[PDB]
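Student: Have a look at the structure that comes next, please.
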Amino acid sequence: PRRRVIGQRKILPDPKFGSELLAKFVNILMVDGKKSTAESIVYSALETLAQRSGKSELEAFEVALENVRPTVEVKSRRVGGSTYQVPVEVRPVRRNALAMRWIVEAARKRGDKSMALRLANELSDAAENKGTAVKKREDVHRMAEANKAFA
Amino acid sequence: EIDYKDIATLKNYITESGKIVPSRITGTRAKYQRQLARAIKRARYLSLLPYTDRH
Amino acid sequence: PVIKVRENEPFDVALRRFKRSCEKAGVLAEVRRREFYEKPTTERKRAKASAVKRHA
Amino acid sequence: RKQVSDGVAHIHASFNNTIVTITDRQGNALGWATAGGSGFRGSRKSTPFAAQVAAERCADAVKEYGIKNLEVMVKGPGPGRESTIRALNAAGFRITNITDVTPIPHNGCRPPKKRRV
RNA sequence: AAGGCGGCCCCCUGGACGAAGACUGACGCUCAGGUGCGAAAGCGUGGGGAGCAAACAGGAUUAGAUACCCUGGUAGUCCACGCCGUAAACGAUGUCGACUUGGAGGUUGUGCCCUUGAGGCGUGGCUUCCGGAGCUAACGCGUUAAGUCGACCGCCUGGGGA
């Protein structure tokens, strides 16, 4: 918005871990204001994760997340007809948001049984970096380097 | 008084690159800037001043 | 618009002096200008337009 | 197969393209790169970035001749004067001279029509 | 005078202006018809032809694109000697003369001044921008008038048709 430069809202930290960055992940995963059942799915699929990649439950997230975190993206921009994809160096906070959001659009796409399976296997494969959330980060780092000309 | 042989004086009124300098800058009266530029244009014929800075 | 680097100088001072030697010569003004033929009627008009403006 | 020691970067900066050409001190060309060579068509051909790569792609092509120093001559208006004279430095040559050798007529030859666009 | 005139050098040549004096003694002003000069395009005869470029060709764009944009390209543009007699040939303001508050500049002369400084005090010519009285339908013009007068000439009398 034009005038209206603004603050932002304190989310509560996550009750089990005390992890403010993981609360944002249940919000992103939540549908229809059912935060309850988002938490069920997440807390589950970190048990299934942290067990099968040598422990640390905060830090099995933050290895898988660090892998998908971007560093540049495009930002399309008209000059007078043809339209210039400009690479632009992404903010600290928006790094995580895009990462988290891509993890979940990847997880929501697969064909395992539960969601807590689907999530656990697209946090496994992030940390050993294949599967669709890093195929997203790679096909964004193409676009930034393919259009590195324009900045 | 101003004179195509006097290539000491003519050097104050050309560039690095051997372009004549405008009265605007140098502060010179416009009668004499005519005489200057004519001096310089002869000098260049006789090879005492250069046209450019390629050589 | 000719330049050298004398000894114990950076690169970055020589590349600066190159540009302040070329804007002082007006190479690029004198090349923009001859991209396209301007009819003399247009040359005289733009000259007037500048002179009348710069009364400010 | 040879030594040269001292060369000459000729950068040719049109509006559509740059050609860098490294040559020895008496005109004889050793290597060259263009922007169009470096995987760039159209809009991106022009840019000061694809002038850079041109430089490199050429400083690469004269490892063989084992140049240390060069003079830079720059011929033209366009983007990639300033960029290309920096990407020959940072890819590991010494720069003795920088010259501007751009043809100015002393009113000479009638250019083409104004464009109506 | 207008059209116009732009590297440097020589030869032939026109006008303007200023200073102080001498000389003729109204020899002046305007001008229908008449004569000359008159951009660009265009025409004629003969040369030349780099670049540019009407026509023309191909490529794009587009509903179409006989165009704008791109790649080429012939007359033409250049020289000599003839014609053509026209332009928003415009300051859209005929020529000549006289008078009528100011300011800021530019250009080119010239005369007086511890030249003492690139300066101080005047006096001609051409020219740019403000603006007063007055004028004007208004916009504006405004000592270089579109103000106040005089002399001669040219021209207008609803729009189309034309």
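Using the numbering of Swiss-Prot, the residues shown for chain A are 2-152, in order.
Each residue, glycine too, has its Cβ placed from N, Cα and C.
According to Swiss-Prot, the experimentally introduced change A:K36 to A or E is described as follows: Defective in ribosome assembly. Annotation of the published mutagenesis A:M116 to G in Swiss-Prot: Significantly decreases affinity for its own mRNA; the original residue is retained in the structure shown.
Map these features onto the structure and tell me what's around them.
Tutor: Counting every protein chain shown, the number of other Cβ atoms lying within 10 Å of the Cβ of A:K36 (mutagenesis position) is 14. Reduced to three states, the DSSP call for A:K36 (mutagenesis position) is helix.
Following the DSSP three-state reduction, the secondary structure of A:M116 (mutagenesis position) is helix.
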Student: What does the structure give for the C-alpha distance between A:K36 (mutagenesis position) and A:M116 (mutagenesis position)? Integer Å is fine.
Tutor: 15
Student: What is the total of other Cβ atoms whose distance to the Cβ of A:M116 (mutagenesis position) is within 10 Å?
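Tutor: Around the Cβ of A:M116 (mutagenesis position), 20 other Cβ atoms lie within 10 Å.
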